[PDB]
Amino acid sequence: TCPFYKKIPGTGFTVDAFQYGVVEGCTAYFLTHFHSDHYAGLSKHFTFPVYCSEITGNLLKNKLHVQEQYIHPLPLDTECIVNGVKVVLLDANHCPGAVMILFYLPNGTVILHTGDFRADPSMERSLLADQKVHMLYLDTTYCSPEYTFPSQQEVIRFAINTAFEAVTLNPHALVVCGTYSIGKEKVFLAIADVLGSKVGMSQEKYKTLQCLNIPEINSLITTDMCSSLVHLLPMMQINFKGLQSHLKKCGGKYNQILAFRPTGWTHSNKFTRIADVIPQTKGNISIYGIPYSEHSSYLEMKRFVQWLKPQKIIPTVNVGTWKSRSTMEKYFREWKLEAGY
Ligand code: NI
């Protein structure tokens, strides 16, 4: 049974609600992004209307085989009528194809559902500037002040400089980057660009990247592993045993691996600056954990909410424990008293 924080009151609509069977009264199912916890339940046998971005729609058709007649892509930044209700999709600054959804209810209430997002000051100049929001359904993944991490640009700067130094000292070093979902593609694209290489990967991953509308993608990626000195591997293989085993397969072309694991936040964020990050090393293998986040930091979250001034907040993440729920409610009230709404 579908929980309350996935229903949009006063509509036939749900958000990210595909794992509950047929939801009573739902006439349109929205999907914010192609991450498995959110699409859980969709398949080629789904027969209700799905509303989403163009990129999410490419992934539903090619990767999950949802039939074309049930896929309803909408353009971004554009007022659209769905089943008699005005909606807008906005870029969420999460993974490719990820949106926030603005719903203009028949009774005059305006609701924003962030999906998963990384808040940014640029959102203060979208179509959000123009009107008031009564209810905010908020991605609260990192809603606590201990959750700090650098900008995505500082993290990519660290990765490009690290990779370029290593491979210039040793032209026989291979770079490997872990992946387990869409998102964080700038990590491996930026490193391959500095090295003058395409990125090599499995057929299954190539297929996924081909759905993403990335400009000039055919110039950037390949399934010919032999031609490439940046390889992608599943995140599970990014350990000393998995990397040893990979280096065997490369036909004595390489004698060193430098590998990257993009994580979200880890507690080594509470002590170490990005500049000071060091790898784990065993022999000719080194592994860097780099804190490349596609969710808001606590400060970015608080800035966004203090600017939007919603009348009510419904968290969508960390909702399973009383301690989490109480912590999040306390910070919402601080924010409101500090800013005066
Ligand atoms: Ni996500």
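Throughout, chain A uses Swiss-Prot numbering, with the displayed residues spanning 700-1040 in order.
Yeah, the Cβs are placed from backbone N, Cα and C, and that goes for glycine too.
Neighbour density for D838 (mutagenesis position): within 10 A of its CB lie 24 other CB atoms from the protein chains shown. Among the mutagenesis experiments that Swiss-Prot reports, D838 to N is described with the note: Impaired nuclear focus formation, reduced interaction with PIAS and increased sensitivity to cisplatin.
In sequence order, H793, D815, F816, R817, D838, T840, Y841, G963 are the residues of the chain that are 6 or more apart from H994 (mutagenesis position) and have a CB within less than 8 Å of its CB. One entry in Swiss-Prot concerns the mutagenesis experiment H994 to A. Its note says: Impaired nuclear focus formation, reduced interaction with PIAS and increased sensitivity to cisplatin.
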